[PDB]
Amino acid sequence: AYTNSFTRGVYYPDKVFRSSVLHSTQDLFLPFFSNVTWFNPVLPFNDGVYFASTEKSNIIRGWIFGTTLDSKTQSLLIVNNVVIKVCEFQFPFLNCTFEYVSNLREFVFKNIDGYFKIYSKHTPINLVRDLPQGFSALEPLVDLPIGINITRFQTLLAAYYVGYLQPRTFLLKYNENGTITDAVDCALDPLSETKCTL
Amino acid sequence: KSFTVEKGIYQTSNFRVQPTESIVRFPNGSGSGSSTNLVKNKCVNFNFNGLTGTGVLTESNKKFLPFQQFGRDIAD
């Protein structure tokens with residue numbers, strides 16, 4: 001199945017504060033109104049992943065990232081007390097080089113220059129299916145320079161939504177408090193292209 | 001380039017307040033260096049976690065987000 005992304009998949013591209021200003025940025029984003037797969041099978045990672053999940057009892061809690069996923073290479077396991085491991089575990093439901101120990105949940109996972117970055121945002125909802133209408137930027141939570149090559153990933157236990165990021169240009173609107181309240185996808189349509197131009 | 005000056009107002013030089021001292025600061029742990037005391041309301045050469053510059057540091061009302069470390073203006 002598939003569903004409409006609407007305006008989801010927006011995150012703060014940096015840690016820079018801005019106030020009541022429109023800023024043009026070029027980065028990996030989830031294209032507005034794109035087809036996101038709606039649902040576990042092993043899924044490709046590509047250049048980035050937008051993940052979303054509706055939860056009533058915290059069913060989906062684990063994520064696996066890697067290329068082989070057979071203990072031959074580094075495998076990134078994240079289990080929500082958030083525990084993040086890179087052990088070459090042999091593999092799923094319920095040579096270590098790193099270990100860290102700490103409603104709609106939205107996450108952005110990407111790997112740039114050996115830095116695995118995880119952004120997240122949680123919000124209560126009045127619906128139980130499909131991504132609801134609205135806008136909210138995802139804040140960074142994890143930035144680990146592990147260097148794991150990732151070409152596939154899987155979830156570990158409920159339906160969840162998966163989309164893929166693309167190198168697009170976005171016009172972000174920072175309010176007086178530095179919160180991104182609106183975004184324009186420059187490539188969506190001619191009107192948005194005009195907005196970006198001006 | 002004259003030995004005689006007519007009545008008027010002439011733009012001659014440029015005034016530039018010079019920095020007093022260098023302020024280097026790192027987190028409460030060890031930012032791979034020794035931190036210095038913070039000096040406010042004075043032209044100083046500041047260095048915050050490797051971000052270097054020269055200017056006057058004043059107490060701000062701007063509300064950075066928890067993950068936000070620096071602030072940029074319209075000209076970036």
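All positions are counted from 1 along the displayed chain.
Recorded method for this deposit: electron microscopy, 3.0 Å.
Cβ atoms here come from the backbone N, Cα and C positions, even for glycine.
Swiss-Prot annotations:
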VARIANT   A:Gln26 to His (Swiss-Prot position 52)  In strain: Omicron/EG.5.1
VARIANT   A:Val42 to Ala (Swiss-Prot position 83)  In strain: Omicron/XBB.1.5, Omicron/EG.5.1
VARIANT   A:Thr54 to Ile (Swiss-Prot position 95)  In strain: Iota/B.1.526, Mu/B.1.621, B.1.1.318, Omicron/BA.1
VARIANT   A:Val128 to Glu (Swiss-Prot position 213)  In strain: Omicron/XBB.1.5, Omicron/EG.5.1
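Feature map: Swiss-Prot annotations on the structure.
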{"residue": "A:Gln26", "record": "variant position", "Cβ contacts under 8 Å, 6 or more apart": "A:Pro167, A:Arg168, A:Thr169, A:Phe170"}
{"residue": "A:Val42", "record": "variant position", "Cβ contacts under 8 Å, 6 or more apart": "A:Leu69, A:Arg152, A:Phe153, A:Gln154"}
{"residue": "A:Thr54", "record": "variant position", "Cβ contacts under 8 Å, 6 or more apart": "A:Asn103, A:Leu104, A:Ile125, A:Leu127, A:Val128, A:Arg129, A:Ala158, A:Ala159"}
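There are 8 other Cβ atoms within 10 Å of the Cβ belonging to A:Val128 (variant position).
The DSSP secondary structure for A:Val128 (variant position) is coil.
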